[PDB]
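See structure below.
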Amino acid sequence: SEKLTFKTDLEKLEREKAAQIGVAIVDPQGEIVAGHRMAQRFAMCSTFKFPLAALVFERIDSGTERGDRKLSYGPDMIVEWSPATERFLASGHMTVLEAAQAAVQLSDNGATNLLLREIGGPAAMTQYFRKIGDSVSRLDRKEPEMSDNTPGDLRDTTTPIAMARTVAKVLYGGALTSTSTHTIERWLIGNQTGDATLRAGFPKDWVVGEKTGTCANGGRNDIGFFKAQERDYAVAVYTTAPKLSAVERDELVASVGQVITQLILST
Amino acid sequence: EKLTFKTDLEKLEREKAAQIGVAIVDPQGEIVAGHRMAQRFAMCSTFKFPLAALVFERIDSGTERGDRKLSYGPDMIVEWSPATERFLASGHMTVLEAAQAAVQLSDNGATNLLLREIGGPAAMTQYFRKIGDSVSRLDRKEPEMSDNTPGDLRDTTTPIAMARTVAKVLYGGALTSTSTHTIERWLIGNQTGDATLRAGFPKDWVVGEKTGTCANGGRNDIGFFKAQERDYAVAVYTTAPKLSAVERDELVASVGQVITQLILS
Ligand SMILES: *C(=O)[C@H]([C@@H](C)O)[C@@]1(C)CC(S[C@@H]2CN[C@H](C(=O)N(C)C)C2)=C(C(=O)O)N1
Ligand SMILES: *C(=O)[C@H]([C@@H](C)O)[C@@]1(C)CC(S[C@@H]2CN[C@H](C(=O)N(C)C)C2)=C(C(=O)O)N1
Ligand SMILES: [Ca+2]
Ligand SMILES: [Cl-]
Ligand SMILES: [Cl-]
Ligand SMILES: [Cl-]
Ligand SMILES: [Cl-]
Ligand SMILES: [Cl-]
Ligand SMILES: [Cl-]
Ligand SMILES: [Cl-]
């Protein structure tokens, strides 16, 4: 069957690249299309910044936050991979929406930590996961230490099926207003960090948006959505390949994208 | 201090085989300092900042909508169009998405999408005239407007004309308060200027700018800075055909340092 070919082709990639590949593909209601290691825990790393932006948009939607509110900070906000936070430092602030867009589209760690400071830290992120029906995903630490990805450490983890269903809830399940949903979809399409990962393995006519992550100890992840053959899907891909180079991990996730493509065009 | 400014720029020109045009003006357009300030230079991608101002004026005026979807096909992809490429499958970019990509990524396809909408180079030149700039002129779309053929007056500005245009947009009331603040934040958050002017400015200055890189050694940076609680508009245009690309970045950064010495004096 198409699902057997999907499993077999992912297992080939696992053997040949010394990797473990977690995938979940769901329809807009969260029904499983296909998956692999669906219930295995993986470090979230920067992929949680997409649910973080959804959390922020829900607060704007409910009138408990303003997108143009200025979030002041100083040099101690700057951590590794904080390009926008660095540029705005002299000005003294980033707005709520500026920080959320930098977190999603540049994977800006400082902007992420700026938002975590405002919402009540990792506990508030986890509370949001639980609220939208995700009993699995957990944020325990801020950036960058949440990405240390120690094998077997359950902090800062999700599973592919939990996160795919969280993506579907945000994009298709009514978690956000129509306007906020469309905005976050456009942010995912316009992401600047994913050119070499999943969307490099999907056909060029598919509409794709995603959020990448890179973890210590070989983690490389990509979560988001694709629209193919007049059908919408949510997808979460988590990989661990400790001996691959960084470029080789990009190619690994792109190869997963091609295996997904072969499945969808066979469905 | 003005003699030191001139002398240090001419040392850079001599040692780098370069021409350096600079103008610094106060918020009202009065000259603070300059060098070759009325010599014409190719504007290349720096015109994308006045283009975004024109777009904001039309949104301000009700003749454009910021969320209007601009459809396109792969024909609109030209060199250096990263956002346009990412949004291609979706089939559109909004007016505001395109404008922000033009300013902050120097996206050429997004720039051309906006030029398509306003009626092309003639309308952008008309906007320069409307804001009191009788010098700057757009003749072509991207990337051919950046050909920078020696002596060609097409697609040129002068440092003083463009510095005064920056001041008019940011400080002279060309845009509403809200739109002025937005375009200022876009310039601060620009992704392309880390190695040019702001690399040569002190780190507490609030700086925003728009870069350009042209054929035949053009390297430009225009924008604003707030230093010692005073606001300035600045335009730097340079031509250095024999430098490497990294050395042209270093050249503009060195001009930033010469500017810093003048301001602090
Ligand atoms: C998130 O996964 C990760 C956090 C935990 O640090 C983050 C921000 C790093 C990266 S890759 C990193 C950022 N850009 C650099 C780059 O492209 N190179 C090679 C210079 C490396 C990501 C990511 O999304 O891929 N997120
Ligand atoms: C604008 O001046 C120029 C247009 C006319 O092509 C443009 C878009 C090119 C560049 S530099 C180019 C884009 N990013 C590349 C880069 O930095 N590297 C290292 C590959 C080269 C600019 C610019 O603003 O600097 N604008
Ligand atoms: Ca076409
Ligand atoms: Cl500001
Ligand atoms: Cl909800
Ligand atoms: Cl980019
Ligand atoms: Cl002069
Ligand atoms: Cl003169
Ligand atoms: Cl869309
Ligand atoms: Cl960046």
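Swiss-Prot numbering applies to chain B: residues 20-284, in that order.
Determination method: X-ray crystallography, 1.5 Å.
Even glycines carry a Cβ here, placed using N, Cα and C.
Listed features, source Swiss-Prot:
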type	residues	note
ACT_SITE	B:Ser64	active site, nucleophile
BINDING	B:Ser64, B:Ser125, B:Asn127, B:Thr230, B:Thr232, B:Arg238	imipenem binding site
MUTAGEN	B:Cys63 to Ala, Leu or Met	Abolishes resistance to ampicillin, benzylpenicillin, cephalothin or to carbapenem antibiotic, imipenem
MUTAGEN	B:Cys63 to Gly	Slightly reduces catalytic efficiency with respect to carbapenem antibiotic, imipenem. No significant reduction in catalytic efficiency with respect to ampicillin, benzylpenicillin or cephalothin. Reduces resistance to ampicillin, benzylpenicillin or cephalothin about 4-fold, in JM83 E.coli strain
Residue among recorded positions B:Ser64, B:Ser125, B:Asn127, B:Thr230, B:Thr232 with least C-beta crowding, 10 angstrom cut-off: B:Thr232
Rounded Cα-Cα span from the residue listed as 'active site, nucleophile' to B:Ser125 (imipenem binding site), Å: 7
Secondary-structure category, per DSSP, in which B:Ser125 (imipenem binding site) falls: coil
Whole-number Å value for how far B:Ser64 (active site, nucleophile) lies from B:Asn127 (imipenem binding site) (Cα to Cα): 8
Imipenem binding residues B:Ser64, B:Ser125, B:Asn127, B:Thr230, B:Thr232, B:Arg238: largest Cα-Cα distance, in Å and rounded to whole number: 16
Neighbouring C-beta atoms (10 Å sphere around the C-beta of B:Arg238 (imipenem binding site)): 26
Rounded to the nearest Å - Cα separation of B:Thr230 (imipenem binding site) and B:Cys63 (mutagenesis position): 9
Under 8 Å by Cβ from B:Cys63 (mutagenesis position), counting only residues of that chain that are 6 or more apart: B:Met164, B:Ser165, B:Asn167, B:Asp174, B:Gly231, B:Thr232, B:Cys233, B:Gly237, B:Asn239
